[PDB]
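Structure record follows, encoded as structure tokens.
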Amino acid sequence: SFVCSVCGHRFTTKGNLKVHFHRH
Amino acid sequence: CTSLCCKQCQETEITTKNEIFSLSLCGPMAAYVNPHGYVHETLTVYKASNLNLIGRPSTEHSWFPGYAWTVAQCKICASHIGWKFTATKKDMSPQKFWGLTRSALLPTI
Ligand SMILES: O=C1CC[C@H](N2C(=O)c3ccc(O)cc3C2=O)C(=O)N1
Ligand SMILES: [Zn+2]
Ligand SMILES: [Zn+2]
């Protein structure tokens, strides 16, 4: 439900999206 | 060496130069804009190694009409490398390929 704006990776939790996003 | 590697890993081999091909008439590595404005210089290769696929394929916003995309990440460090593209129709050639984003790879193209 939460999607990385950089690559399209989808996440169930907003917290994983945030850690993932800032790894870009 | 012969290969293009994950930049984060420095040495995890993702593909070889022999796998690069031209699908888009813009060439083997053209710039594409995603739906949030991010620009990916995307190198198209027939085969790739050491990648994990994330999730289900999707045709939404696909840069290559007739293909679905699946996010692909380095299996050693989990860095985003690009996407696997899979044909939605059996008559398409190639039936699959990989688009690797330029900033994720070493050496710098
Ligand atoms: O062919 C492709 C590969 C995926 C890529 N993409 C993204 O990078 C992206 C980020 C957030 C989204 O909600 C959707 C996409 C998306 O389709 C894109 O625009 N085209
Ligand atoms: Zn991402
Ligand atoms: Zn890596």
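For chain B, we keep the numbers from Swiss-Prot: what you see runs 318-426, in order.
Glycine is no exception: its Cβ is also placed from the backbone N, Cα and C atoms.
The number of other Cβ atoms within 10 Å of the Cβ belonging to B:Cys394 (Zn(2+) binding site), over all protein chains shown, comes to 15. The Zn(2+) binding site feature in Swiss-Prot is assigned to B:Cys323, B:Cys326, B:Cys391, B:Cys394.
In this structure, B:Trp380 ((S)-thalidomide binding site) belongs to neither helix nor strand by DSSP; it is coil. Around the Cβ of B:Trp380 ((S)-thalidomide binding site), 19 further Cβ atoms fall within 10 Å across all displayed protein chains. Annotated (S)-thalidomide binding site per Swiss-Prot: B:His378, B:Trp380, B:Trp386, in sequence order.
A C-beta separation below 8 Å, combined with a sequence spacing of at least six in one chain, links B:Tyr384 (mutagenesis position) to B:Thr376, B:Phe402, B:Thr403, B:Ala404, B:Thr405, B:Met409, B:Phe414. For the mutagenesis of B:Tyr384 to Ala, Swiss-Prot gives this note: Abolishes thalidomide-binding without affecting DCX protein ligase complex activity; when associated with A-386. The structure shown keeps the original residue.
The mutagenesis experiment B:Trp386 to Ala is recorded by Swiss-Prot, whose note states: Abolishes thalidomide-binding without affecting DCX protein ligase complex activity; when associated with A-384. Abolishes pomalidomide-induced change in substrate specificity and abolishes pomalidomide-induced decrease in cell viability that is brought about by increased degradation of MYC, IRF4 and IKZF3. DSSP gives B:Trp386 (mutagenesis position) a strand state. For B:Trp386 (mutagenesis position), the same-chain residues 6+ apart in sequence whose C-beta sits under 8 angstroms from its C-beta are B:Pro374, B:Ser375, B:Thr376, B:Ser379, B:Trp380, B:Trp400, B:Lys401, B:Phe402, B:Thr403, B:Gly416.
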Integer Cα-Cα distance in angstrom, B:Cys323 (Zn(2+) binding site) to B:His378 ((S)-thalidomide binding site): 25
B:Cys323, B:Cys326, B:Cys391 as binding-site residues, winner by CB count within 10 A: B:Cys323
Recorded positions near ligand 1 among B:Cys323, B:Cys326, B:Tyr384, B:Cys391, B:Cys394 (Cβ under 6 Å): none
Three-state secondary structure, which DSSP defines for B:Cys391 (Zn(2+) binding site): strand
Among B:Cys326, B:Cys391, B:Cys394, which are recorded as binding-site residues, the nearest neighbour of B:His378 ((S)-thalidomide binding site) by Cα: B:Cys391
